[PDB]
Structures are given as structure tokens and as C-alpha cells.
Amino acid sequence: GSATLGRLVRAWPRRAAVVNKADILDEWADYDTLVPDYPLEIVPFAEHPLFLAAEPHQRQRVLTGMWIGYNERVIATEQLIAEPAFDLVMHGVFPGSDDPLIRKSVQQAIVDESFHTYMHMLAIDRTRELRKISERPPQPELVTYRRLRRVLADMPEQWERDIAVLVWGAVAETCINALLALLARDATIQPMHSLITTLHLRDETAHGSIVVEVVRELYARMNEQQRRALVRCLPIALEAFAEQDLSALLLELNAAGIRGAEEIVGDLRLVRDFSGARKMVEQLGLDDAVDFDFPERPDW
Amino acid sequence: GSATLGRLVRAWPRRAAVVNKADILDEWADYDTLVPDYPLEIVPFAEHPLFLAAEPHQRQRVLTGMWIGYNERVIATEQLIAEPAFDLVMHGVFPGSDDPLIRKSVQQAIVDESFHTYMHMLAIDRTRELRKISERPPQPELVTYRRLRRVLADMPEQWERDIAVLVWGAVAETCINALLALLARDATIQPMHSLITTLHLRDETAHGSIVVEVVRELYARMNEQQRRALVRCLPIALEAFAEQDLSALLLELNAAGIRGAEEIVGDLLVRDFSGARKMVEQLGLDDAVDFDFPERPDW
């Protein structure tokens, strides 16, 4: 079997966030209210005159809101997109998925996603308590999940729905959110915010390598119509993860009471790193068969 | 907020198997094939004449099968019974489940169950490799799960189905498998077999405490007709976890080639219900539940 997979399975105890920082709760120990929740430098409208025209506490409420929103979207992605793909592999629904090495690598990833959900859930609860955020509008559906559900809606056959779910999860796990990596390195924000994202990023880098190996092995064992289906679905999943939907920004800005929120939003790097998914496409020998313009590899 | 829930949440990093023995895979290192997989002492037909009249390799193959069978059932219980109940709580379908202390304790439990599945899956894989078992017959559907399907068939509405799933999960997590506890303490079997079960039991002791606290809190917030279904639901789940089904024994004796397997099973390990009894008290359902709780086992 895959030496990459063997190596990833062996490294998991030395690498995983759940093993090496299970005590994340205690990181709020000596909290400092004076330190921001989110870095202004990665806010796209940070220097828009209408955002600058606001009062300092209003800008701070937007930053806090964007931090909470980012954590909400991470949890929804894990729960609705990434974990269901991992679960399908473990269920043995694809030929070749009964392999001990595939099963070990993916079950480890499932433990990691559980702990990721734990960390991000903690981040929301602690922030809401400490910032005294009593109430907050029930946020919109993920654009990525909306696309998934619409693809699946009129699909007759379970075998094809399984392919779509796998591909959506695979793309999610190989296309790293710019906010994950930018938040991870940021020294200006709450140290627990930088830390949680640092931990998640370390695990996600391994998850992308696992997904590349696992998808190669399963595609190789798939029949032609399964293979064909995987191929059609890739560009659709890739475009869903490339698509920016700034509905969340509008709600945050309106929440904070910033005047001209519609103007600021309507007025509008932060691209995902698609390196992993490009490697995935390469490993499948699909380097000319996928209709997607891959963005440049980010500096970070 | 519950002081028990609070203590268990803050102790989780020190307690959790996932933190303490993530490298469980490496425990197979200096592997000794001479050490049995499973203790004869706890095999219900160990002293049956037809079992004793089989060859040494045949009896050792049964022990291997029962160990693998144990692990298969643990995984199935976690996947089909325990995790769904915990997920239901996290999906906030019940009033009062949005509480951050409840969410922390249950999410930590969910991390634990994913790691338990991992441990048990690898015990199966490492045993099958080292003992050279190339094929194993399809296993029977869990008795507990078969009974679950039945109740859900009888109670088909979405809101009914949530309550049944929760109770099924709750009973599973508060009634400790005799085999879990007896394997954990066994000094004669493969050290990693007693280790995995020791680790799982340590976690499960906490989970039982968690479930009693959570279910109580969720009980307070249900409407008349939800409470109704939960109270009527408890004894059926409890009966399900108490009913002893012999079908998996008859399969190990065949997988091993033992003659008169039917007679053996014809001629034929009660859970510790202590945690579930407490759950019943905590709900004030002491007089309401028609179920006869067995005496606590010494272990």
C-alpha cells in the first residue's frame, strides 16, 4: 500500500491536535479583553471610508462577528461536508475502501474532525460569553452546501450521490481556506484564536495528503460510470469552493450598525489554496480533463 | 451548571484514551503469539463436553473469533446506537441542548467514541493479520439494534424517532457490558486486548456520568407528549440491553469447525445496570419504570 498513507498513519499520534493540545479549554485562563478577536489586515473593507466612518466599538463588533462567523462556517463544513465523505469511505460503499490502511488513515481523520468541531465550538462559546454577545441572527446556509444539495436533489441513484458526497468532501479537505492559514500566523489577535487555527491547519495539511491517496486508490477500483461521474463532479465542486458569497459580511456589518453596509458590500489574497486539489487531479491523471482554472498558489 | 459535568469536562484531557494512548497501534510491537486473545474463564461453553472434545487449535480459534466478535459488536453499538444519540443532542433538536456545558461534555464524548471505534477496528485488523484469518462470515444484526428498528417502525414520526434514538443511546452508555469489564482486568490475555478495554472502560465510566446529567436536563424541557414517549421508551431499551442472544456464539463454533454447535447453544454475563438505575432516579421515574434491575456485579 501507499507509503504516504503508512507514514501518515504512523505520524498521527505525534501530529494530531487532539493528542497534543486536548487541554485547549484552559487557554482562556488569563483573558485580555483589550486584544482583538480578528485581524483588521485581513478584512476586505478595512479601509473603506464607510467602515472607517464608524465608531471604534462598531468596528470591534464587526471583527468579533467575523471571528464567530468564521468558526460557525468551519463547524458546518466539517459536519455537513467533510465528515460525511469520510463516513462514506468507512462504510465501505466504494470498491477498495475495505483496505486496512485506508480505514486507519480515514478513521484518524474522523477523530481529528470531531476535535476540530470541539475547538471551534469552544471558541464561539468563550467569545460570546466574554464579549457579552447575548443574541446573534441565525446565519445563512453555506454556499458550498447549497451547491451540494442542489446537485444531489434530482440524482436518481445512490451510487452517484455517494460519488458527489465524496468529491465535495475531497475538495473541502484539499482546498485550504485562506482564513485558516492567515488566522494561524496572526500575532495581533487573541492567542487562543491563532492557536486553534494553527492546530487545525497542522491537521488539515495531513488530511489533504490522505485524501489525495485515498481518492486515487478508490478511483482506480471504480467502474467506468463511477469514474465518469467523479470526473464530471470535480469541476462543479471546485467552482462551489471558488465562489465567494458575501452575504455573511452584510449581516455582520448590519449587525454592528455600520451605515452604508449595502454600499460597502456592494462595493466589494483571500483565495483558497487549491494546491492540494490540483495534486489530487494530477494523481488521478485528470490534468487535462477538468474544466477549472486553478488560481495561483498563495504565498502563505 | 452541573458540578459533575463541570468536573468531567475539565478532567477530560487527563482521562481520555485518545490523549493517553493515541499510539495504541504500536502496542503490537514485540508480539507473542503464545498468549491467548480471549479468556476461556469467561466463555459460557468453555466447560461443555462438546467444546472440550474438540482439538487444541479448534478451541483457540473460537477464543480468537469471540475476541473479534466482541470488537465487531462494540463498533456497531457505537456507530448505530451511541453516536446517533450524542449527535442528536449536538444538533440541538431537544430544548435545552444548546447549553455550552452540555455541548462540551457531549462533544468530548463524541471525540471519545470516534477513538474507541479506531481502537477496536485496529484490534480486529491486527488480530486477523497475526492469527491469519482470511475470511469471516457476515455477522448477525445486533440484538439491541434489531429491537431499535422495531420500536422505530412502531413509532414512525420524526419527533418520536428522536426520543427513541436518545433513550437507546442513553441506555447503551449507562449499562456497562460485562465483557468490557472482565476483559479490562484480565492478566492472561494479549496485553493490548486488556489495554484497549481498560482504556474504553475508563472513558465509558465518565460517559455514564455525563449521560445521567444530560438526560435529566433534557427531561425537564420536554413537553407532555415527549416525556410520555421517553418514559414508555425506557423499559423497552432496558429489556433490549438485558436480552441475551446466542446467535453469535453459534457462529463462532461454526467458524471454528466444532461438531454439535447446536447442542452446545441449546444447552446454554449480565451488564452493570447501576448507571441506568441512577438515570431512572434522576428523572424521578423510580416507580414508573417496569423493569427489574439486576444486582450490581462485583466488578
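Using Swiss-Prot numbers, chain B covers 24-291, 300-330, in order.
Just so you know, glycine gets a Cβ as well, placed from its N, Cα and C.
Under the heading 4-nitrobenzoate binding site, Swiss-Prot lists B:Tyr93, B:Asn200, citing experimental evidence as support. The Fe cation 1 binding site annotation in Swiss-Prot covers B:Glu101, B:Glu136, B:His139, B:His223 and is backed by experimental evidence. Residues annotated as Fe cation 2 binding site in Swiss-Prot: B:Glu136, B:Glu196, B:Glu227, B:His230. Record note (Swiss-Prot), mutagenesis B:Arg96 to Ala: Loss of activity. The unchanged residue is displayed. Quoted from Swiss-Prot, the note on the mutagenesis of B:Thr100 to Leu is: Retains 14% of activity. As a published mutagenesis entry, B:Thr100 to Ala appears in Swiss-Prot alongside the note: 3-fold increase in activity. Recorded in Swiss-Prot as a mutagenesis result, B:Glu101 to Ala carries the remark: Loss of activity. Listed in Swiss-Prot as a mutagenesis experiment, B:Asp135 to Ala is described as follows: Loss of activity. Listed in Swiss-Prot is the mutagenesis experiment B:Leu202 to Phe, annotated as follows: 3.5-fold increase in activity. Recorded in Swiss-Prot as a mutagenesis result, B:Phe264 to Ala carries the remark: No change in activity. Quoted from Swiss-Prot, the note on mutagenesis experiment B:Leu300 to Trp is: Retains 80% of activity.
What Swiss-Prot annotates, mapped onto the structure for a quick look.
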residue  : record                       : Cβ neighbours (10 Å)
B:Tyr93  : 4-nitrobenzoate binding site : 22
B:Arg96  : mutagenesis position         : 20
B:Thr100 : mutagenesis position         : 22
B:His139 : Fe cation 1 binding site     : 25
B:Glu196 : Fe cation 2 binding site     : 29
B:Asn200 : 4-nitrobenzoate binding site : 21
B:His223 : Fe cation 1 binding site     : 24
B:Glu227 : Fe cation 2 binding site     : 26
B:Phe264 : mutagenesis position         : 20
B:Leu300 : mutagenesis position         : 10
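Once the 8 unmodelled residues between B:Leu291 and B:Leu300 are set aside, the endpoints remain 12 angstrom apart, Cα to Cα. Cα of B:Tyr93 (4-nitrobenzoate binding site) to Cα of B:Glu196 (Fe cation 2 binding site): a distance of 16 Å. The Fe cation 2 site is set by B:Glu136, B:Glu196, B:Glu227, B:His230; from the centre of their CB atoms, other residues of the chain with a CB within 8 Å are B:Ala105, B:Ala132, B:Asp135, B:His139, B:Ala195, B:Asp226, B:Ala229, B:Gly231, B:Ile233, B:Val234. Annotation: no recorded positions among B:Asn200, B:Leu202, B:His223, B:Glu227, B:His230 have CA atoms within 10 angstroms of the CA of B:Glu101 (mutagenesis position). B:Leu300 (mutagenesis position) has B:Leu202 as its nearest neighbour among the recorded positions B:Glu196, B:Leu202, B:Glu227, going by CA to CA distance. Within 10 Å of B:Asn200 (4-nitrobenzoate binding site), as judged by C-alpha distances, no recorded positions are found among B:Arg96, B:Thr100, B:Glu136, B:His139, B:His223. Within 10 Å of the Cβ of B:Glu101 (mutagenesis position) there are 21 other Cβ atoms, across all protein chains. Excluding B:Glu101, B:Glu136, B:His139, B:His223, which define the Fe cation 1 site, the same chain contributes B:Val97, B:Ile98, B:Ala105, B:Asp135, B:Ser137, B:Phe138, B:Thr140, B:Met142, B:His143, B:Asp226, B:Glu227 within 8 Å (Cβ to the Cβ centroid), listed in sequence order. Listed recorded positions: B:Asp135, B:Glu136, B:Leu202, B:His230; maximum Cβ neighbour count within 10 Å falls on B:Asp135. In three-state terms derived from DSSP, B:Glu227 (Fe cation 2 binding site) belongs to a helical segment. Distances between the Cα of B:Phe264 (mutagenesis position) and those of the recorded positions B:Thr100, B:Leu202, B:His223, B:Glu227, B:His230 are shortest for B:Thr100.
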